[PDB]
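Participant: Could you have a look at this structure, given as structure tokens, before my questions?
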Number of protein chains: 4
Amino acid sequence: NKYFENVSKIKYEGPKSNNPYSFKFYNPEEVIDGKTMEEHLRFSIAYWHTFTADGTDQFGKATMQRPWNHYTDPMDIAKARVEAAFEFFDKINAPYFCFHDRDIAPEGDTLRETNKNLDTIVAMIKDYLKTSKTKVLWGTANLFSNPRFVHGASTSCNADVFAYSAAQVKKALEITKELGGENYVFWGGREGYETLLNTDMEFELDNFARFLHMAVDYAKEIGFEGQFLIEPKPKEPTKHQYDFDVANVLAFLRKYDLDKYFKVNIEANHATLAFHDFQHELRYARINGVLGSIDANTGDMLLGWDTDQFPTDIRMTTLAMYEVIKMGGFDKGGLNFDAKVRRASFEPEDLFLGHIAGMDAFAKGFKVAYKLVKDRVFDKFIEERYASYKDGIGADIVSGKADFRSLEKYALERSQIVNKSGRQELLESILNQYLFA
Amino acid sequence: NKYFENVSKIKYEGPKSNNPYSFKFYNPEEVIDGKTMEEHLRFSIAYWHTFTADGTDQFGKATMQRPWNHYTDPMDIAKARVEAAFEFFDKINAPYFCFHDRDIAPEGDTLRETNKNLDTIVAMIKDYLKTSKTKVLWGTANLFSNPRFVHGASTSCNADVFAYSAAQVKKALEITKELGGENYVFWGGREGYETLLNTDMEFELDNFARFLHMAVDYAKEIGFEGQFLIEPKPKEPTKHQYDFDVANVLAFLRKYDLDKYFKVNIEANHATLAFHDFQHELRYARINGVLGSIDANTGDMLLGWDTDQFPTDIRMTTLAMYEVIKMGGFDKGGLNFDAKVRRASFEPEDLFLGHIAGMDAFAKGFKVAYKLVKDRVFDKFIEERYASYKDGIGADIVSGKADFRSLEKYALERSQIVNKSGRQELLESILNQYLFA
Amino acid sequence: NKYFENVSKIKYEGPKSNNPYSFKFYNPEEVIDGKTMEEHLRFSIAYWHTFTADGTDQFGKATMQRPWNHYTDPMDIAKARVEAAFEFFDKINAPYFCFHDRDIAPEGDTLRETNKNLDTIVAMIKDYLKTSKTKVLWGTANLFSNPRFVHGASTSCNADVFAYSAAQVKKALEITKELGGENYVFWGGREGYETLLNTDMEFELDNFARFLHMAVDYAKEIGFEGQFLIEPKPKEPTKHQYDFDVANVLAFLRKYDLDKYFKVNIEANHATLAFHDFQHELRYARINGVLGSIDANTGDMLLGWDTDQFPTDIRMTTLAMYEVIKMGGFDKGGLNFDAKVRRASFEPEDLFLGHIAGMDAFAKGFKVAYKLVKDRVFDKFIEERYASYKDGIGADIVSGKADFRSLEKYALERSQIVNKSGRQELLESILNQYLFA
Amino acid sequence: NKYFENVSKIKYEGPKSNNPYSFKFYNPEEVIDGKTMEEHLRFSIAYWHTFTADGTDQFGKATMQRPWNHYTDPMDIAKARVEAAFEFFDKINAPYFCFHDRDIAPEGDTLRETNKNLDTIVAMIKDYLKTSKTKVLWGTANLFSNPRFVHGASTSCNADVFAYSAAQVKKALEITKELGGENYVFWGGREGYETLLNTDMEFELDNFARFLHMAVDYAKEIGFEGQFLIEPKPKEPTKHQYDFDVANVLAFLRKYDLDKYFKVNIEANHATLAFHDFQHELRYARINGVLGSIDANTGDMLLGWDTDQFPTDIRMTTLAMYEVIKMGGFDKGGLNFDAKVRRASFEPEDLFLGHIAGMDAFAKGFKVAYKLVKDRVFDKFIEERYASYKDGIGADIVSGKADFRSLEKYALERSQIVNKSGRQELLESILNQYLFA
Ligand SMILES: [Co+2]
Ligand SMILES: [Co+2]
Ligand SMILES: [Co+2]
Ligand SMILES: [Co+2]
Ligand SMILES: [Co+2]
Ligand SMILES: [Co+2]
Ligand SMILES: [Co+2]
Ligand SMILES: [Co+2]
């Protein structure tokens, strides 16, 4: 085809294949419990990193070699990207993709012009969607790149920016609905502060809640049925981002009575940046009924910034997928690759190699996690571990019959409390048996 | 007197005094707005670090030289500590002190024996309280040191430990009420997990909530009127402590409908361990109406464990006291020195030198913070900064009149959004003018 | 036998065995390139964690259940541990063990008494050594636990402590030689500072070098031929430990002309605590000819203190063993398990389960690393990657022929510099193919 | 004047001035020990942050409002910056400035064109230098921004990039000499690695040493007499930067026999990023005779990336200046403000406010540090603390008379070792007395 002529459609070839352009573990067609591997995993391509990132970092310029680099007019570039994107979706065999409104079309000098450019590109994507197998997983609004967002979007000290932010999200909800997106994401990149000295924290949090509330009202109004998702990150670019982690978000949603409308999009790199294991954040969201979708990537725990690397640690993908299987699998969410090739991986085909690495790592982890759940390896131990709550004083405690007085009566009468081993080391070695089975 | 013969009562001598045993900045008697410095600050001595810590660390043995070290019988040691404690309170001139039930008396072979020992010591402390000016700020239960708490207290997988924990807290609430404590603290040292592989997170959080609920029921029953406080810490000894930070606690309290009974005790070292500035955690608690009390100390931001050092950074004490003054000052809470002398500061008089350092640093910070609030230095700028919400579209946004449609109408019609500087550098230099005034 | 009656000798049973008391990956008998797996790996048991640690942490008391717990006399306990240790060595099938002088015998009231106790136990260990297959890998002196070391050992401000430290190390070198130890380790636990305000850094570093110099002089004198090793750690218990990381140690050794006598003992948890990957520290030591031995464990990268966990991450053990194989394998060093069971894993058999987990993880990693080296997977790419230095201007650069003038002449004449991809993502996915082969 | 018409020359007005455009603590004219405050401090303006940074970050576009923003031709912009720079130097009253070759002129399509552009601008700066009081502190080469440096400069796997790097540094040394620079700096931004899988570490370190060696040879040849400086940073943009910290650099310089030519330029933010206090890194460099110059700024210890904030913590500036005074003051180095205004501080005058904040903080810290040194506050205590080395066994240890045998003889004969308090808390409170004197 046109943009990636050197790369043919990627196909499954098994763990012993030497072909770099093939899946080693991910077999889209493999059936597990009545669903193909493809529908269990719901892989999604991130439009921003894949088609707009150029290798630029804070200390250097673009390194990425891209076939659509030669166009000078912003609209020609936007159209070329849509073509390249759909060629890519077809070759990588991706069922989904995600985008920011500002990834797909350039801004104009006014909001009207910006919206006209957006309509042109949306119309084009819609034609491709009619003949592509790839669908939109979720859409979102970029409320952080443009200079107007210096002081925040809905948390801006400038009411005009709040007004603009509302207008942009209104448009973004409309195009997400039109393209058939199944979710809509909010990542508050500039929703936080840089210094407490000039910040009215209560006022900003009140406004943030007003904004989110206006967004759910508008979604109902136009009948958008996709799941609303908040994406936590502790910091960067801000010193403190309000949606610090899953718990912070829940504290916020419950206070402002927004908790019945939102779930969370958890990103591995953002979890570890807050000093939580990816699995902790997944588990905590699960038991709170808010594990909505996942941004599949990894950071480096020795680096204190968002690296957005393709995930290749299969021990981590296993522990992650264990949580997804425990909740019954994805509903509307999926595994969105919010990951970018390293600045040194600047050749076009590296886009393919990066995704193959991540898709294989997650496919393998899914298969192992699935055996861990099916064999009830950890669940049996957990049952035996907490068995004292099944009868006796424990049953009274869980049923609401016990209180401080009755428990004291009980406790004065017992002389020896005997505990048993937590078996962490044993549990970890069993995990290895399954990993390398 | 008996235990600290070489040290006489510590008195204010001003910033030019060479006497190491005197306050340089803290004048208990100084009056500011109708209250003495002593009643503004409400300094409290931590019984555990001050009278029981012995310099032991994870790599070495005790270094602390203590006059009550010669006793062999546990009860003789407990009685000697009460004497020494009250001599110390008098000399350091402390209005308050805090304790754990297990700091003041030794455990016996059964809960009954433990409770009898506790009654003996409580009776003794009560006599001293009749003639001392020092009062009890808050009491608490040590639910983390004894081996029975390996798997947690209320989050233990062993129902017998839950029962014991209830019995201990029941007793602790009773003695706190009897000694006239103004608050009661919960620090969940073992309430978290070490590995997710063997943990039923939802079950443990449910039990934690049941426990806390039984505690408020019992407090009402015996008519204990002190404020209940949860003390956040992200980890250590656990890999993840459930009360991770203020937001985590609020998410929890709101979910289980416990939020109307609890406020938080924020410790500086515990805030920075979760990667929040002490001031952030204070501010967040304030705007949520849960800033209850403070554990005055500092950690080292380059060290990833709880150091509990005496606070000597006056820039930090200023920013901390700014928050306390903004909420109208302490109510029932105070500044409890949850700090210990370094292992190398093992001579008796170092106890005095440590406290003088911390009391002076907080007194100075209070005086500066007070001028910052009185002159409305940061508040004027904040007013001007967010002024666009006082009329026009901003007023419509705050009053509930605006929505996505009206805001879009507005936004399409505006062409230029003009922001103004946040002035962080200017704000920081003004802070220095006040600090060094 | 006597101390671990419930546990029989641990034997290899393969990856499909359900028997928790067996090796799943480690087959001592398996031969690879003329050496058994046992002689490639040289596993060592840490005497301190295995026979003296009791579950105590900074917030709680001992949890460990140990058969020799009933003895009251310190010497009876020391003798019982030697018996238990050799029973354990036999059952876990360990070729080596390491110890601190203070692990094996209790101190007396004077150095003479301490040394007499040590002689008694050393004599006993020597008898067991005559009939055991287990040998001493390395010995070391505990210069950090006793209160006298508060201000450091050789870096103490107290000359008497320097004198004592010299005496202790002299004795420790003597008993290590007598027990046939192949190395001798220096871990400077208290060799650092807590505050710069009271520290003469140059003086302490000079004394540290004097001490180390006296130690090599004495080793020569008694003809001790084992390798001297320094063990880096960035901090804890100190705020800054002088032997911060491998590079810090090399800077020190080169300055004081000690570099020809020392190599390093690298511990995984200590490397990550300094914010280096374990592999980085291994590689850096290798290319500097100082990779001497390894303390096989893992920390938790989200926890800022030394956890000393048994290593179970096989991706990490692979990358570690890759470095050891690249240098030609161990010489006198080995894999010493400086790891302890979690406080919650307090039953005797957990000692076995912990070691099995770590031995299996390292055995598996060795086998994979070995295929990575044999197939030259990364080496081929590295050869192609740096090929421009094989001829042309690159050859002139490496041979010493080029200089700034000639290179400028060359550079002005070239118009396009073309780089090629670093292929990180591809390299990581190939690693996975090998891991899960 | 032309570019900053709203700002007049900044003058000292004292701590009680309300004028934001004035020094509160920095009096250039104040004389201390025969030198003005201006010559003690040697303040330098960083050309890159001050005249080329535009508020761009990794998540957003430029926010900075700059009078020279309207030019379209790269050379017109470069000329306008020189004019603005000298207007700025005059108004802020800066004695020095630093620059990268690539800060002052734009690259062309070839190295020849690049060098011609550079000559044009250098000629212009030279005219301004004839009538300005500001001089060049140090120059440096930007070997990290251009795409060619993806894989490193001298550590590039591409020999052509090594050749180019040599050519650029040759030119940079020439223009630094011509502008009268007193030092020349090497910051290895791309000299490190992203993954060990594709890195030949020994080869890259060998080449790095060859490069540095060619640079000193060329400096001698053209008779450049300024001090060569290496600037440490642990990471960013790389995963590991070779010049990790001062100790790493010394290990490297000593191995390749380059240590007699280099000193270090220590940056506060880069020290804390490696988990060293700024003061530790300053002290360590001092006792090794390599404290060459300082980049005066601060990072945020809770943020894991380089923030380059203006320094406003006067407790830190005091501890920093204490080290500089202890070595006898600056020689050829100075205090270069490698700091930038926050993205939210985008108005022109914020450039002035940022520098005033930093200059005042350092001036105040200098004055306090100076009293700390003059009164020998910490030195007296250090003398008393280590006094045991002045005679007896301690004197034998320092003089080379003692050895393991004699020290053992001594140690067996002593029964009690008595240590004294380290007095950390006392020392910290005295620091506060001086700070707030
Ligand atoms: Co990210
Ligand atoms: Co994301
Ligand atoms: Co603490
Ligand atoms: Co506390
Ligand atoms: Co360790
Ligand atoms: Co070790
Ligand atoms: Co920097
Ligand atoms: Co710098």
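Residues 2-438, in that order, are what chain D shows, numbered as in Swiss-Prot.
Looking at the header, which is where the method is noted, we find X-ray crystallography, 2.5 Å.
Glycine is no exception: its Cβ is also placed from the backbone N, Cα and C atoms.
Okay, these came from Swiss-Prot:
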type     : residues                       : note
MUTAGEN  : D:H101 to F                    : Abolishes activity
ACT_SITE : D:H101                         : active site
ACT_SITE : D:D104                         : active site
BINDING  : D:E232, D:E268, D:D296, D:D339 : Co(2+) 1 binding site
BINDING  : D:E268, D:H271, D:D307, D:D309 : Co(2+) 2 binding site
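What's the neighbourhood like for each of these?
Facilitator: D:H101 (mutagenesis position) falls within a strand when secondary structure is assigned with DSSP.
Take the CB of D:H101 (mutagenesis position) and look out to 10 A: across all protein chains shown you find 20 other CB atoms.
For D:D104 (active site), the Cβ neighbour count at a 10 Å cut-off comes to 22, with all displayed protein chains included.
Around D:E268 (Co(2+) 1 binding site), the same-chain residues six or more apart in sequence whose CB sits under 8 Å from its CB are D:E232, D:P233, D:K234, D:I295, D:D296, D:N298, D:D339, listed in sequence order. In the three-state DSSP scheme, D:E268 (Co(2+) 1 binding site) falls into the strand class.
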Participant: Is any of D:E232, D:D307, D:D309 (binding-site residues) within Cβ reach of ligand 7, i.e. under 6 A, and which?
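Facilitator: Close enough to ligand 7 are D:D307, D:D309.
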Participant: Please report how many Å separate the Cα atom of D:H101 (mutagenesis position) from that of D:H271 (Co(2+) 2 binding site), as a whole number.
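Facilitator: For D:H101 (mutagenesis position) versus D:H271 (Co(2+) 2 binding site), the Cα atoms are 18 Å apart.
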Participant: Do any of the recorded positions D:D104, D:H271, D:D296 touch ligand 8, in the sense that the CB is under 6 Å from one of its atoms?
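Facilitator: From D:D104, D:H271, D:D296, counting a Cβ under 6 Å from ligand 8 as near, the near ones are D:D296.
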Participant: Can you give me the residues near the recorded Co(2+) 1 site, meaning same chain, not D:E232, D:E268, D:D296, D:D339 themselves, Cβ no more than 8 Å from the center of the site's Cβ atoms?
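Facilitator: Going along the sequence, the neighbours come out as D:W188, D:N266, D:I267, D:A269, D:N270, D:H271, D:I295, D:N298, D:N337.
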Participant: At the level of the C-alpha atoms, what whole-angstrom distance separates D:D309 (Co(2+) 2 binding site) and D:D104 (active site)?
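Facilitator: Roughly 17 Å, rounded to the nearest whole number.
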Participant: In Å, rounded, how far does the Cα of D:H271 (Co(2+) 2 binding site) sit from the Cα of D:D104 (active site)?
Facilitator: 21
Participant: Whole-number answer please: how many Å between the C-alpha atoms of D:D104 (active site) and D:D307 (Co(2+) 2 binding site)?
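Facilitator: Roughly 19 Å, rounded to the nearest whole number.
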Participant: Could you name the residues, excluding D:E268, D:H271, D:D307, D:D309, of the same chain that surround the Co(2+) 2 site, i.e. Cβ within 8 Å of the Cβ centre of those residues, in sequence order?
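Facilitator: Output for this site, in sequence order: D:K234, D:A269, D:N270, D:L274, D:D296, D:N298, D:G300, D:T308, D:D339.
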Participant: Tell me which of the binding-site residues D:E232, D:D296, D:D309 sits in the most Cβ-dense spot, judged by other Cβ atoms within 10 Å.
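Facilitator: Counting Cβ neighbours within 10 Å, the top one is D:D296.
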Participant: Sorted by position, what residues of the same chain at least six away from D:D307 (Co(2+) 2 binding site) have a C-beta under 8 A from it?
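Facilitator: Expected: D:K234, D:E237, D:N270, D:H271, D:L274, D:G300.
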